[PDB]
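Engineer: Have a look at the structure that comes next, please.
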Amino acid sequence: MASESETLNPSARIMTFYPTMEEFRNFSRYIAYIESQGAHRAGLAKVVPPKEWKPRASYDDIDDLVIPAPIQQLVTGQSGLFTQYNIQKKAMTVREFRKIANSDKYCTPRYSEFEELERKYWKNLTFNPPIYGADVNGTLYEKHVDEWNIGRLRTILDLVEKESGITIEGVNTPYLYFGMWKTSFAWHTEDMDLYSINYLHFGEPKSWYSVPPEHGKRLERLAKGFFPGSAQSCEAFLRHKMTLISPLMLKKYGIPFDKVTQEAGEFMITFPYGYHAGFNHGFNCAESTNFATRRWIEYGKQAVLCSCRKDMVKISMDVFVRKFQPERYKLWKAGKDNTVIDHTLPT
Amino acid sequence: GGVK
Ligand code: NI
Ligand SMILES: [Zn+2]
């Protein structure tokens, strides 16, 4: 009855992969592999790299590195629905950040198991606004690291800079994130509904929520219903990355979602149109960027973009359609391309 | 273009 791809990961659950060193070396081959297993159906996958693999010898020299725009996260709301406001604070070093993160005021509360920590997160997220060293331009990777180097993954997203010279910070260049307890990332898909890779360099875990691409529209419909003012002002208000929605709120409205906790030394991959949100457990450092595969192309063509801010990420799809969909270029350009996306299909 |  059902198709081959529809049969793989039928519950759209977050999958975890443990590649051997051999399997790990070819990044784009490995992405294609995990999609052949239906990982993309979750919106989010975990990749644990081989034990004898490291992106950096040590993180002992990084104390003096600067965070030029740390933000204080003022969260407003109740009953599982919140809006996060970012207050930009003055530049600080990693050392100045770590001292504050581990200080009694801002540190992780004691707890037995994740569910307790998670309950404390949703209970206290509007109190004691934390500071996130978010969106810091840079890599922690060593120059010679050729495997899964966030600074040079060599996917087809490279065609953007290749074609145009255009660098989009955090999208085709890496970002670093210095977290503390209760720092959050709001519900969003990537810019242009791209993939992302996130590597947690060191520190306390980062917890993630995901909604399957298959159910993305369901999440948006809920969001639009809960924030009708924001939906009137913007065609894609979730891209403001201000909207927090607890897992209990999602259960209540029957939106499928899954959860994963990422540890130090683990990769998270998000897939096109996979909505994700989450929080940090304590002091930590993550590195991320966006990337693409041929399967992204149609998502990029159909991505609904923020209509109310001028600085938003906007990639010309022209070069991708021209190069990888030549049959459809003339049709697409005349606005007559009616391709429906199958979220289960790989490649 | 833009910024993330
Ligand atoms: Ni993301
Ligand atoms: Zn907008």
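Header entry for method reads X-ray crystallography, 2.3 Å.
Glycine is no exception: its Cβ is also placed from the backbone N, Cα and C atoms.
Below are the features listed in Swiss-Prot for this protein:
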BINDING   A:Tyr132, A:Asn198, A:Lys206, A:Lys241  2-oxoglutarate binding site
BINDING   A:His188, A:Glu190, A:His276  Fe cation binding site
BINDING   A:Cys234, A:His240, A:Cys306, A:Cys308  Zn(2+) binding site
DOMAIN    A:14-56  domain 'JmjN'
MUTAGEN   A:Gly133 to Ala  Abolishes histone demethylase activity; when associated with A-138
MUTAGEN   A:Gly138 to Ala  Abolishes histone demethylase activity; when associated with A-138
MUTAGEN   A:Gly165 to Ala  Abolishes histone demethylase activity; when associated with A-165
MUTAGEN   A:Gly170 to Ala  Abolishes histone demethylase activity; when associated with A-165
MUTAGEN   A:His188 to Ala  Abolishes histone demethylase activity without affecting ability to bind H4K20me2
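Give me the local environment of each listed feature.
Structural biologist: Sequence-distant neighbours of A:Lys241 (2-oxoglutarate binding site) (same chain, 6+ apart, CB under 8 A from its CB) are A:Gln84, A:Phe185, A:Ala186, A:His188. A:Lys241 (2-oxoglutarate binding site) carries neither a helix nor a strand DSSP state and counts as coil.
In three-state terms derived from DSSP, A:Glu190 (Fe cation binding site) belongs to neither a helical nor a strand segment and is classed as coil.
For the recorded site, A:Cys308 (Zn(2+) binding site), the DSSP three-state label reads coil.
Classification of A:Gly133 (mutagenesis position) by DSSP places it within a strand. Using a 10 Å radius centred on the Cβ of A:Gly133 (mutagenesis position) and all shown protein chains, the other Cβ atoms total 29.
Reduced to three states, the DSSP call for A:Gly138 (mutagenesis position) is coil. Listed in sequence order, A:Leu65, A:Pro174, A:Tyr175, A:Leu176 are the same-chain residues six or more apart from A:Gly138 (mutagenesis position) with CB atoms under 8 A from its CB.
In this structure, A:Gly165 (mutagenesis position) belongs to neither helix nor strand by DSSP; it is coil. Sequence-distant contacts (6 or more apart, same chain, Cβ under 8 Å) of A:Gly165 (mutagenesis position) do not exist in this structure.
Note on A:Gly170 (mutagenesis position): other Cβ atoms within 10 Å of its Cβ, all shown chains, come to 23. The DSSP secondary structure for A:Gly170 (mutagenesis position) is coil.
All protein chains included, A:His188 (mutagenesis position) registers 18 other Cβ atoms within 10 Å of its own Cβ.
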Engineer: In this structure, which of the binding-site residues A:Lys206, A:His240, A:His276 has the fewest other Cβ atoms within 10 Å of its Cβ?
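Structural biologist: Selected from the binding-site residues A:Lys206, A:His240, A:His276 on minimum Cβ neighbours within 10 Å: A:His240.
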Engineer: Spatially, and counting Cα to Cα, which of the recorded positions is closest to A:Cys308 (Zn(2+) binding site)? Options: A:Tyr132, A:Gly170, A:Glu190, A:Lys206, A:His276.
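Structural biologist: So, spelling it out, the nearest of the recorded positions is A:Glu190.
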Engineer: Going through the recorded positions A:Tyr132, A:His188, A:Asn198, A:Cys234, A:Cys306, A:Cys308 in sequence order, which have a CB under 6 Å from an atom of ligand 2?
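Structural biologist: Near ligand 2, sequence order: A:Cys234, A:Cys306, A:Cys308.
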Engineer: Residues other than A:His188, A:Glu190, A:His276 within 8 Å, Cβ to Cβ centroid, of the Fe cation site?
Structural biologist: A:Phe185, A:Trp187, A:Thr189, A:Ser196, A:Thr270, A:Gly274, A:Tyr275, A:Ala277
